[PDB]
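> I'd like to ask you about the structure that follows.
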Amino acid sequence: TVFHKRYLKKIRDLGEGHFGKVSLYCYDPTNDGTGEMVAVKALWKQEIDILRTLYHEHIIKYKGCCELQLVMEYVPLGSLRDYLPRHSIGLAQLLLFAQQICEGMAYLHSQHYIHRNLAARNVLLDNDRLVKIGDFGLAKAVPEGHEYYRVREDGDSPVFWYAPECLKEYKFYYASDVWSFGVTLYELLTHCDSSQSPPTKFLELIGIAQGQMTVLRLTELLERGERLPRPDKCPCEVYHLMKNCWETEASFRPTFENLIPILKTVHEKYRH
Ligand SMILES: O=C1C=C(NC(=O)c2c(Cl)cccc2Cl)CC=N1
């Protein structure tokens with residue numbers, strides 16, 4: 001679908017992820033005064049071409065583009081990062097969010113893509129609190145006959161959601177996305193509390209200032225087996241699952257395909 005900027009009118013700002021800004025716009029090509037609300041991402045053909053080939057209930061829906069800006073579905077409940085501090089959410093619902101992330105991620109990996117920006121702020125919720133994986137700004141196609149994508153520097157990347165191989169070897173495997181999921185799972189269990197966030201907690205792990213974490217210091221701590229702590233009221237078994245996703249060796253981490261039945265089982269145990 002080719003959208004026309006003439007009938008696209010901006011309503012209000014949502015934010016920015018990979019330096020590209022997202023805003024709520026109204027598309028009214030018939031001038032009925034109500035129109036339909038869409039999300040417009042601006043300032044790149046690969047991110048658009050990746051999202052174009054993706055169709056899944058747990059992946060933000062591509063709607064089209066306009067002369068270039070990305071047009072996606074607008075989701076009213078927003079990101080998990082802002083949603084969790086706002087509401088009283090139970091353990092089962094948090095595990096259901098994690099299960100839905102895994103389903104969306106398993107599908108992404110099936111289409112031969114890696115996300116590389118899997119964090120709670122990049123996961124959105126529709127009206128039925130259903131997961132919608134967003135911000136494909138860092139997403140890449142894993143080359144055919146290759147097990148990883150060679151990263152061109154950690155530059156503007158969420159390093160505190162990254163496995164040691166991404167920082168040390170500049171390698172991004174499907175298993176590197178599992179490590180980020182482990183960190184996202186840690187985020188859900190802290191109810192996305194800012195005082196417990198991964199950049200904040202990792203600095204606290206040694207006792208260094210807001211910007212004293214080097215790629216070497218971070219690599220050595222992760223290789224030494226130092227990990228994020230168990231979030232308050234988090235069941236030991238949900239924490240042990242995060243640790244499995246945080247295995248030093250990439251090949252030893254669970255896959256998303258195998259994490260789904262496990263998160264389904266754990267969700268049932270804590271329900272009601
Ligand atoms: O309602 C929405 C919101 C979207 N994007 C984000 O909210 C978003 C921002 Cl503004 C910054 C960083 C990451 C993300 Cl996912 C996409 C589609 N519909």
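Please read every residue number as a count from 1 along the shown chain.
Placed from the backbone N, Cα and C atoms, the Cβ positions cover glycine too.
Straight from Swiss-Prot, here's the annotation block:
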type	residues	note
BINDING	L14, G15, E16, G17, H18, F19, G20, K21, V22, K41	ATP binding site
MUTAGEN	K41 to R (Swiss-Prot position 930)	Complete loss of catalytic activity
MUTAGEN	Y148 to F (Swiss-Prot position 1054)	Reduces basal catalytic activity and abolishes IFN-dependent activation
MUTAGEN	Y149 to F (Swiss-Prot position 1055)	Reduces basal catalytic activity and abolishes IFN-dependent activation
MUTAGEN	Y239 to F (Swiss-Prot position 1145)	Does not affect phosphorylation state and enzymatic activity
MUTAGEN	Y270 to F (Swiss-Prot position 1176)	Does not affect phosphorylation state and enzymatic activity
> Could you round the CA separation between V22 (ATP binding site) and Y270 (mutagenesis position) to a whole angstrom and send it over?
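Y270 (mutagenesis position) has its Cα 36 Å from the Cα of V22 (ATP binding site).
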> To see if you understand the setup: which same-chain residues, six or more apart in sequence, place their Cβ under 8 Å from that of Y148 (mutagenesis position)?
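Residues satisfying the criterion: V142, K171, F172, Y173, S176.
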> Cβ distance under 8 Å to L14 (ATP binding site), same chain, sequence separation 6 or more: which residues?
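Non-local contacts for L14 (ATP binding site): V22, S23, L24, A39, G78.
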> Gap of 6 residues, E67 to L68: Cα distance in Å, to the nearest whole number?
5
> At the level of the C-alpha atoms, what whole-angstrom distance separates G20 (ATP binding site) and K41 (mutagenesis position)?
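Rounded to the nearest whole number, the Cα-Cα distance is 6 Å.
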> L43 and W44 flank 11 unmodelled residues; Cα separation in Å?
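Flanking Cα atoms: 7 Å.
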> Please report the number of other Cβ atoms within 10 Å of the Cβ of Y270 (mutagenesis position).
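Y270 (mutagenesis position): 16 neighbouring Cβ atoms within 10 Å.
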> Measuring CA to CA, name the entry from the recorded positions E16, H18, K41, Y239 that ends up nearest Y149 (mutagenesis position).
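Result for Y149 (mutagenesis position): the nearest of the recorded positions is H18.
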> At a 10 A cut-off on CB-CB distances, which of the mutagenesis positions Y149, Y239 has the highest count?
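Counting Cβ neighbours within 10 Å, the top one is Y149.
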> Calculate the distance in Å between the alpha carbons (Cα) of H18 (ATP binding site) and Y239 (mutagenesis position), and round it to a whole number.
29
> Which are the residues of the chain, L14, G15, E16, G17, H18, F19, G20, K21, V22, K41 excluded, whose CB is within 8 A of where the CB atoms of the ATP site average out, their centroid?
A42, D135, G137
